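This report concerns only the one structure given below.
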There are 2 protein chains.
Amino acid sequence: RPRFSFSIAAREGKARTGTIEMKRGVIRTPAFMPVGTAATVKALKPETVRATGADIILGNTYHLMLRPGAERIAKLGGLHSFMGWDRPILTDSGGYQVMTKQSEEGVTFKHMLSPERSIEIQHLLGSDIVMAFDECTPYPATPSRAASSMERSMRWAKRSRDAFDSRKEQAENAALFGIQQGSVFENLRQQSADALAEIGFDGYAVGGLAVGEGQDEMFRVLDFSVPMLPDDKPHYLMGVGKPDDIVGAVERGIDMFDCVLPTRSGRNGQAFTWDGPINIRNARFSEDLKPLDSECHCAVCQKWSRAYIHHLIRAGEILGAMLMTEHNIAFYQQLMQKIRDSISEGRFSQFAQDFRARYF
Amino acid sequence: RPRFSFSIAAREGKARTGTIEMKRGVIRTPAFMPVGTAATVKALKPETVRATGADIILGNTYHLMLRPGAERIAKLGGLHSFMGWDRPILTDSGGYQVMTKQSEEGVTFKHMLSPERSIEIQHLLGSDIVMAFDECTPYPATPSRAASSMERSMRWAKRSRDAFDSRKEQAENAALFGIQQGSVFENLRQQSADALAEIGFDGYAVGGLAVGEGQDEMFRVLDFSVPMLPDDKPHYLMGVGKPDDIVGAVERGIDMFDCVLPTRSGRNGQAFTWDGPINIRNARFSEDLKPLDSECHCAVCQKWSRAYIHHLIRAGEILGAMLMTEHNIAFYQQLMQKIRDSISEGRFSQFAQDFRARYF
Ligand SMILES: Nc1nc2c(CCc3ccccc3)c3nc[nH]c3cc2c(=O)[nH]1
Ligand SMILES: Nc1nc2c(CCc3ccccc3)c3nc[nH]c3cc2c(=O)[nH]1
Ligand SMILES: [Zn+2]
Ligand SMILES: [Zn+2]
């Protein structure tokens, strides 16, 4: 495979489906990327993560540079070998999870991170998709503050580009995505997009959302922001999200997603189903012999009842977390698969309508 | 298969290897039985428990009659269906884990348990091997107190026998083991053995050990106690134990074992190896790329390093508990397999010697 190749196989409106080819494998888009926060997708072996249909996972940099350390993972052969995942890994740049003394050089915190060091750490980890080091602007933000932050992010985006390119092994084997900022303001999003395209990246994330603004506002910002990005490159919406957020963002041109919700919200008792989320701890499930979801093809739904998983989560048993997480990540992969197939077949707007009617 | 058939294929000294055939499967002896404390072997899917080589698991009654409840599990189709384990299950009688108002009728506690109710609960759970309801005499015990307790246990053993036999479905499909008491006193062990043999059971446990007496004392008691039991029936040492305790008890005629050590001690960071236990949290493992144990055939040792599992346990990650538990239970199964093969081949005393030289 090439270092990086994105091909669009089909479109419907602003939605696209395709593939990203990279040395360690192919990524089907639109993609949902399970999150590891300490070199593990919580409660799952990597073979299980793969079996659910994941093509790529997200490595949580901030936690790794602290524990176990970037230099240490490198000495041990890199993150892929360390955790036993041999397919692509996207790493965030750390410029969110830290936010501390902030300067134009970078951030020091309760340690230092700069564009250069972030890119280096992602290199030590053996990341396949490297994120530029950005500032994720707090919400709400005044226009002046959103602009100052965006501007700094764009300067940092150029420093990221040049650090990456200045490391031959990384430049030849990994990909680099830039991150658009600008809060909810169209003119700053446009300036950000322009600056990023001028620098040039392998992919473009929409950053600064999923920071408490609410679905209507996020979709509004996506309406004008995603078309500002190069069409022929992948669009990653960072930190999104719930099933419904995913469908509406694909409708707005996003190709890639990460959420901690399916893992997080699963160990908490929330299970996703096509009729909406359920909280399996609810007493109503205590004698319910049905699987978590009636159509789901995952191994959990093949083998265990709601009543058992209810008992497990209520009891604080680790297998409860294992099964809820497997199910939720499988659910998400099956959602992505239905989205891809529906776009390929030119019926995604109908799918999205049918999905929402039932989910709500 | 029959309801219950124990066949001895080979012997060496007091050690025996063979098979127990029951309707839900065959149990290779000497046997190690992983423990579930709430209808789960902690951190493992049943398919994983099986893959490690377990032929039978132990259902933790005390926890189940409280959570989720015996009647509830019965309504849901029984423990096998509920937890997804279709092979034999041995259940303890609850007469240990409770110890509260104690009487000749049974015990009430912070609920009631009597010989009759214990047998009924094990029935509701769908247990394959039912344990008699006993009193596990505290250690140390004076001779008078050990005798009083033993005597009560034997009366309860007759009540257990008769409750079991009085329930046709249970009597036809399950097995019943009696439990010898008598603390560390030979004459009370003998009285207990006689009383139990007179009643007659499918198997005989040695109870009242693993209660803080220490290996030398436990082995001393086993030296005289196990020969008192019917030779042609299985001998179960309850609550034992460490790898070394297992080898010496097989040398003394025990066929079956349960310990919470491999599960318990695994999530705590203790890993069993043929060179003895290691605590994987120790800093010395932080960059150790070797598997937990150098010969172990388990999937954990095939795929992950000490350094990674060290990181996981240090980080409190659930996959750390999953991998340490899989390894430790696999280790134990491989121990049992080496014990069985060595007895079958008439070299178990050499195995035991070689095992100890290296383990210590
Ligand atoms: N770099 C960056 N990250 C964000 C994350 C973390 C996503 C992440 C990816 C991979 C691993 C961990 C975390 C956000 N989460 C919610 N909203 C978010 C916004 C941003 C952002 O604007 N920039
Ligand atoms: N009934 C009984 N149980 C014991 C257990 C629990 C084993 C058990 C089996 C199956 C499930 C849970 C617990 C002991 N543990 C350590 N020493 C023990 C002694 C006894 C005993 O004398 N009688
Ligand atoms: Zn499912
Ligand atoms: Zn192993």
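Shown for chain B, in order and in Swiss-Prot numbering: 11-109, 115-125, 133-382.
Every residue gets a Cβ built from N, Cα and C, even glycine.
Secondary structure at B:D102 (active site, proton acceptor), taken from DSSP and collapsed to helix, strand or coil, is coil. Per Swiss-Prot, the feature active site, proton acceptor maps to B:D102; the stated evidence is sequence analysis.
The substrate binding site annotation in Swiss-Prot covers B:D102, B:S103, B:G104, B:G105, B:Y106, B:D156, B:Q203, B:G230, and the record cites experimental evidence as its basis.
Record note (Swiss-Prot) on the mutagenesis of B:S103 to A: Strongly reduces activity. Counting every protein chain shown, the Cβ of B:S103 (mutagenesis position) has 27 other Cβ atoms within 10 Å.
What Swiss-Prot says about the mutagenesis result for B:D156 to A is this: Abolishes catalytic activity. Around B:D156 (mutagenesis position), the C-beta neighbours below 8 angstroms that are at least 6 residues distant in the chain are B:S103, B:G105, B:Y106, B:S175, B:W178, B:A179, B:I201, B:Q203, B:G229.
What Swiss-Prot notes for the published mutagenesis of B:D280 to N is this: Abolishes catalytic activity. Counting Cβ atoms from all protein chains shown, B:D280 (mutagenesis position) has 23 others lying within 10 Å of its own Cβ.
Secondary structure at B:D280 (mutagenesis position), as computed by DSSP, is coil. The feature active site, nucleophile is assigned by Swiss-Prot to B:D280.
Residues annotated as Zn(2+) binding site in Swiss-Prot, with experimental evidence given as evidence: B:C318, B:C320, B:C323, B:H349. Using a 10 Å radius centred on the Cβ of B:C323 (Zn(2+) binding site) and all shown protein chains, the other Cβ atoms total 23.
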When distances run from the Cα of B:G230 (substrate binding site) to each of the recorded positions B:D280, B:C318, B:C320, the nearest one: B:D280
Spatial reach required of the 7 unmodelled residues, as Cα distance in Å from B:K125 to B:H133: 7
Cβ under 6 Å from ligand 2: qualifying binding-site residues of B:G104, B:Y106, B:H349: B:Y106
Mapped DSSP class for B:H349 (Zn(2+) binding site), helix or strand or coil: helix
Cα-Cα distance linking B:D280 (mutagenesis position) and B:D102 (active site, proton acceptor), given in Å to the nearest integer: 11
Anchor-to-anchor distance, in angstrom and between Cα atoms, for B:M109 and B:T115 with 5 residues unmodelled between: 7
Cα-Cα distance linking B:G104 (substrate binding site) and B:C323 (Zn(2+) binding site), given in Å to the nearest integer: 36
Maximum Cα-Cα separation (Å), residues B:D102, B:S103, B:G104, B:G105, B:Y106, B:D156, B:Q203, B:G230 listed as binding substrate: 15
